[PDB]
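Before any comments, here is the structure.
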Amino acid sequence: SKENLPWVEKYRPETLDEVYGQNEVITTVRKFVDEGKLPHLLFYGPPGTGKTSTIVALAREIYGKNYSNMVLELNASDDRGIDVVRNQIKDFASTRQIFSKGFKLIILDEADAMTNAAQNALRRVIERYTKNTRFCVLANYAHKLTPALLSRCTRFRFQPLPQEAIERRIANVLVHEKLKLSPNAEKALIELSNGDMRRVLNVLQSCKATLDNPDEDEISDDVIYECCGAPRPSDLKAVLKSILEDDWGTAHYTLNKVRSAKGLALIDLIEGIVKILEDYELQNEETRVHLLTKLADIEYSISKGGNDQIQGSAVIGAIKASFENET
Amino acid sequence: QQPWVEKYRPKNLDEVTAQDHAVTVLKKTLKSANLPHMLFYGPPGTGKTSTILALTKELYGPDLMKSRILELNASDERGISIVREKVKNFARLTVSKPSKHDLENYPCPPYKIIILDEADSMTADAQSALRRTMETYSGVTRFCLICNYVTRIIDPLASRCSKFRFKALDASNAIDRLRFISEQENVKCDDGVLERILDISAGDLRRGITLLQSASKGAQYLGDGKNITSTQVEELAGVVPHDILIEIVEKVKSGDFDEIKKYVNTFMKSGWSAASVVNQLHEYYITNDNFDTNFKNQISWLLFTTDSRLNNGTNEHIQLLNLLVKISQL
Amino acid sequence: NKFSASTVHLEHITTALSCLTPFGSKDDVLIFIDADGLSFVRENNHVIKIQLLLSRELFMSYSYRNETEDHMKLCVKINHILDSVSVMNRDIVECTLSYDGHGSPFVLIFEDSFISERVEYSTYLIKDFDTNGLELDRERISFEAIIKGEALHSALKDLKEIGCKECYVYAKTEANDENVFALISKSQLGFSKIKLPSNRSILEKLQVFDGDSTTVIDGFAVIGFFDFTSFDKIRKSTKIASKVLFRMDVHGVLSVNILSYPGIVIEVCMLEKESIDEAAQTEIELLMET
Amino acid sequence: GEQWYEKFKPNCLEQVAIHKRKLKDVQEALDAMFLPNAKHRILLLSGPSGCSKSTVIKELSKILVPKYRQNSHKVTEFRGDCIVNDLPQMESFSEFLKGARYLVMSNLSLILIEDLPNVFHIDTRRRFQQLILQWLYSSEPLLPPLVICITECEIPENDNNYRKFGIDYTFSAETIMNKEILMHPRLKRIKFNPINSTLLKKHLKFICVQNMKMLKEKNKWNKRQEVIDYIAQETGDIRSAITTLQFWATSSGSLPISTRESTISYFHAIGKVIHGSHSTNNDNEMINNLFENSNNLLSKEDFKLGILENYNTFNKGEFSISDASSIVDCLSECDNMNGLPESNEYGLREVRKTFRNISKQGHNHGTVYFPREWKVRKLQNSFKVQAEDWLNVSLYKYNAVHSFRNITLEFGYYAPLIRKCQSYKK
Amino acid sequence: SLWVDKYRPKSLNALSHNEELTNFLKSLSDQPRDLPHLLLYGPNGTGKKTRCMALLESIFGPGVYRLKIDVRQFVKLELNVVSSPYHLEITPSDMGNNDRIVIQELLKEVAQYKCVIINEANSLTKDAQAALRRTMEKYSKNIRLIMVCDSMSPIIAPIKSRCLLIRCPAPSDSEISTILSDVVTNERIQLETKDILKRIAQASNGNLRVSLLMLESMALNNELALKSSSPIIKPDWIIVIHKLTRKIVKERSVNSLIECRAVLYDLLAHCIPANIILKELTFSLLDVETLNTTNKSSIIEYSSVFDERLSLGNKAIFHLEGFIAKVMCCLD
DNA sequence: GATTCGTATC
DNA sequence: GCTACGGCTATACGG
Ligand SMILES: Nc1ncnc2c1ncn2[C@@H]1O[C@H](COP(=O)(O)OP(=O)(O)OP(O)(O)=S)[C@@H](O)[C@H]1O
Ligand SMILES: Nc1ncnc2c1ncn2[C@@H]1O[C@H](COP(=O)(O)OP(=O)(O)OP(O)(O)=S)[C@@H](O)[C@H]1O
Ligand SMILES: Nc1ncnc2c1ncn2[C@@H]1O[C@H](COP(=O)(O)OP(=O)(O)OP(O)(O)=S)[C@@H](O)[C@H]1O
Ligand SMILES: Nc1ncnc2c1ncn2[C@@H]1O[C@H](COP(=O)(O)OP(=O)(O)O)[C@@H](O)[C@H]1O
Ligand SMILES: [Mg+2]
Ligand SMILES: [Mg+2]
Ligand SMILES: [Mg+2]
């Protein structure tokens, strides 16, 4: 029944050896568990970095056949108020071991979305039952956590997945699904994911769906761009060239052609232009300020809706005005 | 009877036009059973609800639809308590056993779909409870989040759900559908018509269908039997006539504050909308080759700022007067 | 239908299901269905588990037409089922418990000639964890005691009345045919103990082992520190019981078998609190010397 | 072997650390409330913490209650910790007030209510308000005098979801007692002020002279004067001052002297934002300390309205119009930030910076006032009632609907000059 | 009783001030079955509500102008409701911010081509519109909403997409003068000359309601007569705004700013909308001949910035005082 | 914290 | 017949 699953859920690692990328964290937690003592962990980083697939694999490797009665998992999908923390967590972390297997792991996923009162009531539970219970905290935003809670928690930072790890996972997915992927399409997947395994898995699933024959046909870069409606680098470069060099009429015509022939959204083009403009000379310091401020204002306006033609004209005019400080 | 928008709503996935990528992904996953969590987004009136309803009726069938589909939108409460109780309980429920007829004439996938339309209006507090809900109950339940602004969707939910974007229905996308509707409704139009309808209804087809229906009703009431002209659908939509626009431009050229204020007062007396006149001014000024680059940049930024202010819900008169004064003093 | 069982007596099954009321009042329960009968397993906070068995002989039209699975499991709520089985009577209401395999409601058809009430409940997926985790190990049983239901029920009611924030279990046997079994309560009033009688009518048997379940030792006291919020979960279960059997091993797992067709068997398991304070055990031992 | 705020406690009225005028007015009010006539029934004492708001009532009762009592001495303080078996916690105060009304003749005893019931809970709060309201309006010919010492304190930040407001911000008398009680003719609210430096120094010197052997033994009697001056100048709390003095004296070392930090009042905070602080000449430090110590006051929209309504006090309002324009523009910008703490920081930093570059010596300043927004909202509610009545009578006579906007703009003004001007003719 | 209600047309043919709009309404009423959701946008005083009433009478026959006032209750939001045969009135003014729940309940109760009229749709909050964008689309077989608003700018894009845009131009001077002549013919006032009606029309700025009310007020003041030099009875708040404009253009000081703030507080206590207060202050400031073109441009720029700020803000006093301070600094 | 008035005292 | 108990209920508190 695992085939009738999304690729982001049936490719979830079950062992620590399948969690690519976070090599330092994996090695450190392996040393901790091999040496017995495991400090109170706190996993932080961008979403989709493997902060849950790592802790669940660690729990499975520690409590073999006992992942159920030794691990208590609470997330934002369930209530985690004062009453919950003071009753359920306390009762679970205050009782003796089932078979004297070790310590009782408590996984608190998405602990950032927790009230400060609960985060302060949890600290004494963490410190007073640390002999037989070790707490793990998963959070994407560190500012939501009490500084004392951060103090009484060893911090492991799950950085965005490097290119090598995502490439290895893509290779494994290709082998498991009997698929073919072009290297350019793989690089496009790398740049689209921007450090997120779930994005890569979803785009690969959509590409396999988009193929007439998922067996004898290879997922090309054009498929990877069409399945997500993302702008190709060529059209972004053409738009940037038209805005920077040609007059106002031809630049507007090119922008309309690019956004119409492929249906590309304006915000995606704005992000692409921002990325292509980062590795630019721009000797004058005012050009950078004008570009960043005007493009951020236009992106904020787009996030609230409006007239796409006016916003595109604003983009063109802003870029031209910012690059007039060049000469 | 029924409005033309609801009368020609796509019933099956083969009727949704110009959304080729998402619709073909859904059609291909219809054969299989690996449909992932979906995040439909795009301009208003692009065919998200129609597409999801068509997929729902194709996968399960009318009888299985009620027992295997839950729909929640802005019309109902979607708070943190609702997400925590109703959505979670529905997802936990085992999928109902299809009947023999359902298995014979429908794919009947082993999962069920929770449709959360207009999800951009859901608070970030209630969007954090869906994260694990759409992840642990993934092999028995599927989630379809529909919204107009992806920015309102938190990053975790956007990462968990597949990103399907619905393209804007321009005059080269929904023209076939509009012509089909006109032919089915026996509508007489001149050459070039329905193109202005798609252009005025930019990034939307429901507005275009409504405009076509209103023009058809007007033509029927007239009794002349002649085809519908472009100026009719232009005036009916609310587009400012070109003579009024050129008079506005001429008043702008003569940088007299009193004359501009008087003519803006007269224009607001006429009752036109600020958004339409601003859009038409943009189309006139940007396209005109007589102006130079610096003036075009400044006027583009001024129009952007004016539209941003108007979208916030401000007085049209003051914004229009300030914009025209700025254009005059340029 | 794969499963279909008809019963005429509803008060018995009503009381059996109401024995699970002190647990989660409105939550999910798991129902295993096999040839022997149907069972009800409820677990709270992974610290206490209760199992209720209803034998085939209790019913009168047990079929179990399923063949593809040895046992059939389904997850449903508790409040709705208890309310349905609380139909009482005026003419016997013959229940028609049924379950048509996967993706089918657990239908409870009640027929009373004049009334043809039919109730259906949708099934939830699974508790999704290894339920058999609270089972005691039958090699290191520290002590094994049997107490009548009324005495234990009265003791638990008395503890509930006086608060009893935390509870202790004291068991000791002497070679002079003097066996002591009592419960200590850490309540707002301090440390209060309830000494059960040594008479065989109340305490039929008490054997304190040495972690081997075979050798009986004398003079050694087994201390069990259990949170009362889980110890009162079987307070009403012993009210309808005749004999109650106690079993605790060195792993800090309590096992209470409740028995009242061969009746109803209620097999519950409890975890033991970690007993952080070292002087707590010492002061309990000192108090027990009086 | 005990705390110095005890043992060295006042024994007579003279020892009480209170100003002469405050003592005389409190004694006058008590003497008026002990007469057979009952012009004033309750005395609502209020003030900051530890401002001799409790130690004076007992001393007054020592020489007042026995004089007017009958023959055939102290207070009857309400204990909020007595959990009666067959009595709900709300009914505890009800029983207290219903049994304290029997002390009139031969049983006279002042009723002191310092520890209020859990007024943070809405139900018992309104029950207490009703109970004290019944006391004022009671048909009882004779009632004993009653004193409610509401110690005002700034309630800190809390995790309560909404629970209205007022009692979640401050513990003042207005947040417990309602407007009907405050404006009642039989209520006399005598507010108290922080203890002045002179009386604090006098009482600290009295404590020091009453115990000097250990002071000279620990080479502290010669350093006593500086310690007393610093303690009496840093805090206005007598009990806290005595505790700090005891802690310093009993200690043996070089531990710095510290005391509780007072919370800046609303008008005080407005003055600090507008004018500045003489203690600290660094704007950043002052603003940071103000936000850290009192963030429950700078977060309310009243403080921004307070600045808007009170920035015209600098130099009596003779400052440049550009400064006022900048201040109001930044206030509007902060209002346009949906209450972010950054907006709260900026809206005060800009005002303080603007009022620093134009600070001119020898310029008299005016007085401040609370923002005139409650009056405006009451007038708006009155206009709402008027418009509702006009639209109600309009629809009842003729079938014509009129939008509330048009009623405010056109109908409301012309309705009198039409209807009543034709009533003249009839 | 009132002349506005006395001379209110009760049918499509009775309407004689738009012509083209009346013909379009006839076209819409020719087929009452396929009635799309209608959104009337135009200047206030045009007669959009009267046009909606006339259209409903055309669809639902006579008796539309009936007035079945009743009181409802929502959770205690006890908003009054004006019911009529196949016609219900909803005013977003009576419930600000909290309008979503009450409009949801009213819509679901009406659903049970019934028409519900929601005037001044601009006052609807972004949440009520969020509910309505699905309420209209879902139950579009048993209810047809018709909404009239002054300007559709604060209306979300989906609602404008699902509804039909119909423009209602303000009455012209000649036709409104003709309407005034008909009024003074039906109830004789013995006008000295018809020029006074034209001057009243010019002083109404296309607001027929304002023209009728001021004509009735002047007739009552002059004892059912009219005079060539009869004073124009403008609303009091407009006079107060003109006085405030004079104070601003005369006293450029901080004490004058305090006086202006007091005047603004009085205006707000008169329940006058802040946006229209800012608009009238700006336009009165632009009418002063002493100020030069640069000053007027600065005035209009500040007005735009501060009305945007007021739209994106809770407290209205701050923005008005800021605009006054900015214009005062510009003057000197 | 700033203003105005008011005693009380060295 | 009265009891001791099961179910009902008014309710102070809960979050
Ligand atoms: N290192 C990895 N190697 C392979 N797949 C990975 C890796 N990290 C994440 N994934 C995949 O991404 C999915 C989501 O990751 P999770 O660990 O469940 O969530 P997360 O990474 O903690 O992000 P958040 O903050 O919880 S939304 C997993 O189920 C895997 O399929
Ligand atoms: N791709 C399409 N093909 C055919 N008709 C379409 C398409 N997209 C939209 N429509 C028409 O649009 C109407 C229904 O659109 P909806 O899907 O309800 O709007 P939407 O895409 O959900 O945008 P909203 O309502 O602002 S969330 C019907 O009249 C359809 O015929
Ligand atoms: N000279 C003195 N003057 C005043 N209080 C004194 C003095 N010497 C000792 N004390 C003690 O200091 C304390 C001050 O009590 P009060 O201030 O009257 O009570 P309070 O004002 O109600 O304080 P709160 O509001 O409860 S914090 C009492 O405990 C007194 O016994
Ligand atoms: N065609 C017309 N002829 C005469 N009077 C009219 C006409 N249309 C509208 N009116 C007048 O307008 C008044 C109502 O205006 P209203 O609908 O409130 O305007 P708005 O919809 O702009 O608020 C009525 O009193 C009526 O006398
Ligand atoms: Mg996770
Ligand atoms: Mg939709
Ligand atoms: Mg006291």
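Residues 63-134, 146-499, in that order, are what chain D shows, numbered as in Swiss-Prot.
Per the header of the entry, the method used was electron microscopy, 3.0 Å.
Each residue, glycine too, has its Cβ placed from N, Cα and C.
Per Swiss-Prot, these features apply:
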type    : residues                                                                       : note
BINDING : D:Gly109, D:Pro110, D:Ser111, D:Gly112, D:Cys113, D:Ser114, D:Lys115, D:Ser116 : ATP binding site
MUTAGEN : D:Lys115 to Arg                                                                : No effect on NTP-binding and hydrolysis. Resistant to DNA damage
MUTAGEN : D:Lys115 to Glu                                                                : Reduces NTP-binding and hydrolysis. Shows DNA damage sensitivity
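Annotated features, which come from Swiss-Prot, shown on the structure.
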residue	record	contacts (Cβ under 8 Å, 6+ apart)
D:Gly109	ATP binding site	D:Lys115, D:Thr224, D:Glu225, D:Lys264, D:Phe265, D:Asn266, D:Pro267
D:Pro110	ATP binding site	D:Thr224, D:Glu225, D:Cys226, D:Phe265, D:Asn266, D:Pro267, D:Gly309, D:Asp310, D:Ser335
D:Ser111	ATP binding site	D:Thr224, D:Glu225, D:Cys226, D:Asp310
D:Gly112	ATP binding site	D:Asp310, D:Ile311, D:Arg312, D:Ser313
D:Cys113	ATP binding site	D:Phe265, D:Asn266, D:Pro267, D:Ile268, D:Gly309, D:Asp310, D:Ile311
D:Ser114	ATP binding site	D:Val78, D:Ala79, D:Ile80, D:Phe265, D:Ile268, D:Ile311
D:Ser116	ATP binding site	D:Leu185, D:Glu187, D:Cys222
Listed binding-site residues with Cβ under 6 Å from ligand 3, out of D:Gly109, D:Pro110, D:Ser111, D:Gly112, D:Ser114: D:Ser111, D:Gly112, D:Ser114
Remaining residues near the recorded ATP site, that is with C-beta within 8 Å of the centroid of the site residues D:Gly109, D:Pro110, D:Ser111, D:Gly112, D:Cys113, D:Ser114, D:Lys115, D:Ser116: D:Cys222, D:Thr224, D:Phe265, D:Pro267, D:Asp310
Neighbour tally for D:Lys115 (mutagenesis position), based on other Cβ positions within 10 Å of its Cβ: 23
Helix, strand or coil at D:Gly109 (ATP binding site) [DSSP, three-state]: strand
For D:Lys115 (mutagenesis position): DSSP state (helix, strand, coil): coil
Close-lying binding-site residues around ligand 7 among D:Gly109, D:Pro110, D:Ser111, where CB distance stays under 6 Å: none
